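What follows is a single structure, written as structure tokens, with notes after it.
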Amino acid sequence: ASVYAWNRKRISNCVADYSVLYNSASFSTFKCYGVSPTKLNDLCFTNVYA
Amino acid sequence: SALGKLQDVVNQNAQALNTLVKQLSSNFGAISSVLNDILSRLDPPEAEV
């Protein structure tokens, strides 16, 4: 979708594997704060908003 | 209340101790007041700052 109408998705009640995303190396920018780029396998929270 | 001095001293000591205990759990500008959560959530450079 467009930037002013960005597609909003909610992720919960499942299992998230960010190791494949981090090791994919097909993403130009992987930039973030509050959580390290790694160490997402042993962490989880209430919900995910995409 | 015939021993107001001793009770006051005890109350002041307890209040100081409780204030220190409460201040143990202050953010101090950080993302969280729990050190373990920061260490288990954040990368070593930002974790150490």
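Per Swiss-Prot, chain B residues shown: 943-991, in order.
How was it done? The header gives electron microscopy, 2.9 Å.
The backbone N, Cα and C atoms fix where each Cβ goes, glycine too.
The C-beta environment of B:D950 (variant position), restricted to residues of the same chain at least 6 apart in sequence and closer than 8 Å, is empty. In the three-state DSSP scheme, B:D950 (variant position) falls into the helix class. Among the natural variants in Swiss-Prot is B:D950 to N, noted as: In strain: Delta/B.1.617.2, Mu/B.1.621.
According to Swiss-Prot, the natural variant B:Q954 to H carries this note: In strain: Omicron/BA.1, Omicron/BA.2, Omicron/BA.2.12.1, Omicron/BA.2.75, Omicron/BA.4, Omicron/BA.5, Omicron/BQ.1.1, Omicron/XBB.1.5, Omicron/EG.5.1. Sequence-distant contacts of B:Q954 (variant position), defined by Cβ-Cβ distance under 8 angstroms and a gap of at least six in the same chain, do not exist.
Natural sequence variation is annotated in Swiss-Prot for B:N969 to K, with the remark: In strain: Omicron/BA.1, Omicron/BA.2, Omicron/BA.2.12.1, Omicron/BA.2.75, Omicron/BA.4, Omicron/BA.5, Omicron/BQ.1.1, Omicron/XBB.1.5, Omicron/EG.5.1. Residues near B:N969 (variant position) in space but far in sequence (CB under 8 A, at least 6 apart, same chain), listed by position: B:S975.
DSSP gives B:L981 (variant position) a helix state. Long-range Cβ proximity for B:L981 (variant position), meaning a same-chain Cβ under 8 A and a gap of 6 or more residues, is found for B:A989. Here the residue is the original one, but Swiss-Prot notes a natural variant at this spot, B:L981 to F: In strain: Omicron/BA.1.
Sequence-distant neighbours of B:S982 (variant position) (same chain, 6+ apart, CB under 8 A from its CB) do not exist here. Here the residue is the original one, while Swiss-Prot reports the natural variant B:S982 to A with the comment In strain: Alpha/B.1.1.7.
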